[PDB]
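After the structure tokens below, expect a handful of questions from me.
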Amino acid sequence: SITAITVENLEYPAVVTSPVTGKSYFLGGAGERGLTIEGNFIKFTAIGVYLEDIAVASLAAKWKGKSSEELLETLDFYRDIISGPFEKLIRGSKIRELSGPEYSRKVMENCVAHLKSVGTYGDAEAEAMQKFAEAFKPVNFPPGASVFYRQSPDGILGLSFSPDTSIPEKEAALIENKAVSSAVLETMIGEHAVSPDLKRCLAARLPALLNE
Ligand SMILES: O=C1C[C@@H](c2ccc(O)cc2)Oc2cc(O)ccc21
């Protein structure tokens, strides 16, 4: 009984299947990001986080039988989702048009702050973030356009870009670095991520699946 979610008219199917891996994922949660200007929240993108179907078996052990309220306050729960032994797929869709460099600037900012924060930001990670940036330079995201982050548990982050919301057939780049590979999702549902809309969805939707 996993539902779909719509954010500012951008729909996120309950399940999807990757053309690059052949795996299927279920929608863990959706939300929105933007900027607060003069006390006003200005929407720019929508975000949906998908978890590989096998994530349920992996998470069942420690989190089955926990209440949504209980999960929402347990940081360890989100750590297992971020670093769990399964693929995660994040789809960011634009509400307002942003060029590749415009969108990526803030994302890289947050990723770099996190990496430096946990003491894992050396030359390799800096070079990986440079490659990350490079991948976005030739892209533009008009309303409805999407970016796909495929977090592989093998320490690789795959980047895809779509003119709309459909999953690209091929990936535009592969960032091969363990620390950086989870940085993006970290800044969305990790401990130091202020917006809690995504964390709440995860806390609310997982319990049902973890039981069956
Ligand atoms: O989905 C987004 C939007 C993006 C953004 C919004 C407005 C803007 O002007 C530039 C970038 O910031 C982010 C930063 C992150 O760590 C993770 C996700 C996002």
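Per Swiss-Prot, chain A residues shown: 4-215, in order.
Determination method: X-ray crystallography, 2.3 Å.
Placement of Cβ uses the backbone N, Cα and C atoms for every residue, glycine included.
This is the feature table in Swiss-Prot:
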- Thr48, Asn113, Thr190: substrate binding site (BINDING)
- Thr48 to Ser: Reduced reaction rate (MUTAGEN)
- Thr48 to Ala: Strongly reduced reaction rate (MUTAGEN)
- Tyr106 to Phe: Strongly reduced reaction rate (MUTAGEN)
- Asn113 to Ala: Reduced reaction rate (MUTAGEN)
- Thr190 to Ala: Reduced reaction rate (MUTAGEN)
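Let's see these features in context: how buried, what's close, how far.
Within 10 Å of the C-beta atom of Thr190 (mutagenesis position) sit 22 other C-beta atoms, taking all shown protein chains into account.
Around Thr48 (mutagenesis position), the same-chain residues at least 6 positions away in sequence with a Cβ under 8 Å from its Cβ are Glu35, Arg36, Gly37, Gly95, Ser96, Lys97, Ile98, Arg99, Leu101, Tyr106. Secondary structure at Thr48 (mutagenesis position), taken from DSSP and collapsed to helix, strand or coil, is strand.
Secondary structure from DSSP puts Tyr106 (mutagenesis position) in a helix.
The Cβ of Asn113 (mutagenesis position) has 17 neighbouring Cβ atoms from other residues within 10 Å, across all protein chains displayed.
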Expressed to the nearest Å, what is the distance separating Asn113 (mutagenesis position) and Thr190 (mutagenesis position) at their Cα atoms?
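Counting only the Cα atoms, the answer is 6 Å.
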